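Below you'll find the structure, written out as structure tokens, and then a few comments.
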Amino acid sequence: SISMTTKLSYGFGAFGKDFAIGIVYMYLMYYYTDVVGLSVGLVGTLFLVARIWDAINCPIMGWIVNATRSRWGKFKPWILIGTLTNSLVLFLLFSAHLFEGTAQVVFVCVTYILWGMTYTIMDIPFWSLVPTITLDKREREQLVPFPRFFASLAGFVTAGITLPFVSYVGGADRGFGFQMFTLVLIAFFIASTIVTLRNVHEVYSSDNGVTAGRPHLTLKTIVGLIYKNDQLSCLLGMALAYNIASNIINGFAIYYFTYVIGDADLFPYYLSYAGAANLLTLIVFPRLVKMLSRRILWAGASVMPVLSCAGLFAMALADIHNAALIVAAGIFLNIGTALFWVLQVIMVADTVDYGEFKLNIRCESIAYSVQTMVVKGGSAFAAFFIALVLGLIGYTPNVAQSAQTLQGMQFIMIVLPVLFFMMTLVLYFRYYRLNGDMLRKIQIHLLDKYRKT
């Protein structure tokens, strides 16, 4: 079985990894607009351009991680480099409050794109370690929940106690408190990286003496492996659909809590119940996956946010506000995302295994590069589709609009995510085959194929 030590160390590693980025994802816009003073248009354009650049750079980082030969392994050195460089670039990122003028703009842009690229460096190989630790069904099912739960935790802990820290430490100079809390984040991140590097011991590694991995590969060969691996491409499409849907829903929630009718002090209860739901569904996943199926749990992951969408649709039609429905939709969305993330990690592992099975090539870095680039392109395409819908309905001026036009915009924003969820779940049910007997077949085939000359 998997060493409990390795389980908890991977959990702590994921905790640090996601704790280093929660502050960014959650308050970088607030810092750049409320502490630095940059035009919202500039911030948004930078965010979108940088996410596009990261999605493009992802396969490049995968090719880098696959062709690297080193003592600690082919994932551990890039993990260490990424963690260190990302900590440094994060401190620089939130030290932007010092400069002014064109110098400040250049500093902000450079630091932001550097932070993104560094986090890619770190992220791809970290999750690429999963298929190395184990290539068994239930072992993966009861391993992944640890890092997923710890990442979700880190995020909610940020959401909860990031602002009190900044207020307590130089509450007047908000930039100072931000860059100070950055130190806490960096300490946790480096401690987690060290813990995971020492304790997590990769098995069945690609560069291992006998695992059917070719270190010398081209960018064309590797990237085309994604379509050659029909299951990996199916996973790509499913994750892209799910990510577009979840990003649209999360933007809707951010808009309904940040600007409109979010001043009832309702957000604390919503976030608390959301985190409770996510953490509880992650904790009991090892038992849910067995009580129910894997296919059933994926259907649920895509359907629970659909039920939340239906609920908030009934809301937007009947009552503009109702706290109970709001927290219920939050709980549904959070359970769905938890199930989705756990299954998605386990499934990219299954896909690297099926790639070794069919194509006779073991490449984890590429599958998890697909994971990361899809995570980015999801936000990118959500923004694209939202802008498309807005320009279509006539919101291109954004100066004055009919109330009925706003209600229609609301309804379309509620209905598009369910379209994407239907896409992801039907694609899964019609083209995905790595389950049950197929997984065991691939497992036995690989166990047998591991034979030196």
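Chain A is numbered as in Swiss-Prot; shown residues: 2-454, in order.
A Cβ is built for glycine as well, from the same backbone N, Cα and C atoms used for every other residue.
In Swiss-Prot, a published mutagenesis experiment is listed as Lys18 to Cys, annotated Loss of transporter activity. Cβ neighbour count for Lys18 (mutagenesis position): 27 (other Cβ atoms within 10 Å of its Cβ, all protein chains included). In the three-state DSSP scheme, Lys18 (mutagenesis position) is classed as helix.
Around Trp128 (alpha-D-galactoside binding site), the same-chain residues six or more apart in sequence whose CB sits under 8 Å from its CB are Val346, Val349, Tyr369, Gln372, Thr373, listed in sequence order. Per Swiss-Prot, alpha-D-galactoside binding site is recorded for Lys18, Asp19, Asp124, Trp128, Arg149.
Within its own chain, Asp19 (mutagenesis position) has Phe151, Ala152, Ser153, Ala155, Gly156 as residues 6 or more apart in sequence whose C-beta sits under 8 angstroms from its own. For the mutagenesis of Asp19 to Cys, Swiss-Prot gives this note: Loss of transporter activity. The structure shown keeps the original residue.
According to Swiss-Prot, the mutagenesis experiment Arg52 to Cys carries the annotation: Retains weak activity with Na(+), Li(+) or H(+). Using a 10 Å radius centred on the Cβ of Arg52 (mutagenesis position) and all shown protein chains, the other Cβ atoms total 20.
Experimental mutagenesis is annotated in Swiss-Prot for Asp55 to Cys, with the remark: Alters cation selectivity. Retains a low level of H(+)-coupled melibiose transport, but retains only a weak activity with Na(+) or Li(+). Counting every protein chain shown, the number of other Cβ atoms lying within 10 Å of the Cβ of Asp55 (mutagenesis position) is 24. Secondary structure from DSSP puts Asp55 (mutagenesis position) in a helix.
Under a cutoff of 8 A between CB atoms, and with a sequence separation of 6+ in the same chain, the neighbours of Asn58 (mutagenesis position) are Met118, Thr121. A mutagenesis experiment is reported in Swiss-Prot for this position, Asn58 to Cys, and the note states: Alters cation selectivity. Decreases H(+)- and Na(+)-coupled activity, with little effect on Li(+)-coupled melibiose transport.
Among the sequence features in Swiss-Prot, the mutagenesis site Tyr120 to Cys is noted as follows: Loss of transporter activity. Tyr120 (mutagenesis position) carries a helical DSSP state (H, G or I).
Among the mutagenesis experiments that Swiss-Prot reports, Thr121 to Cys is described with the note: Alters cation selectivity. Inhibits H(+)- and Na(+)-coupled activity, with little effect on Li(+)-coupled melibiose transport.
Taking the Cβ of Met123 (mutagenesis position) as reference, residues of its chain lying under 8 Å away and at least six apart in sequence are, in sequence order, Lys18, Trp79, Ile80, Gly83, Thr84, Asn87. For the mutagenesis experiment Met123 to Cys, the note given by Swiss-Prot reads: Does not affect transporter activity.
According to Swiss-Prot, the mutagenesis experiment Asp124 to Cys carries this note: Alters cation selectivity. Loss of transporter activity. Within 10 Å of the C-beta atom of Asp124 (mutagenesis position) sit 24 other C-beta atoms, taking all shown protein chains into account.
The annotation that Swiss-Prot gives for the mutagenesis experiment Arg149 to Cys reads: Retains weak activity with Na(+), Li(+) or H(+). For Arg149 (mutagenesis position), the count of additional Cβ atoms within 10 Å of its Cβ stands at 28 [all protein chains shown].
Listed in Swiss-Prot as a mutagenesis experiment, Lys377 to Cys is described as follows: Inhibits Na(+)- and Li(+)-coupled activity, with little effect on H(+)-coupled melibiose transport. DSSP assigns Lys377 (mutagenesis position) to a helix in the three-state reduction.
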Cβ atoms near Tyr120 (mutagenesis position) (within 10 Å, other residues, all chains): 22
Between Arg149 (mutagenesis position) and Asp124 (mutagenesis position): CA-CA distance (Å): 13
Candidates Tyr120, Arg149, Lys377 (mutagenesis positions) - the one closest to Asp55 (mutagenesis position) by CA: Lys377
Around the Cβ of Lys377 (mutagenesis position), the count of other Cβ atoms that are within 10 Å: 21
Candidate nearest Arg52 (mutagenesis position) in space, where candidates are the mutagenesis positions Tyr120, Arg149, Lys377 and distance is Cα-Cα: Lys377
Cβ neighbour count (within 10 Å, all chains shown) around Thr121 (mutagenesis position): 23
8 Å Cβ shell about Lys18, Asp19, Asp124, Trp128, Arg149 centroid, alpha-D-galactoside site members excluded: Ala15, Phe127, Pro148, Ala152
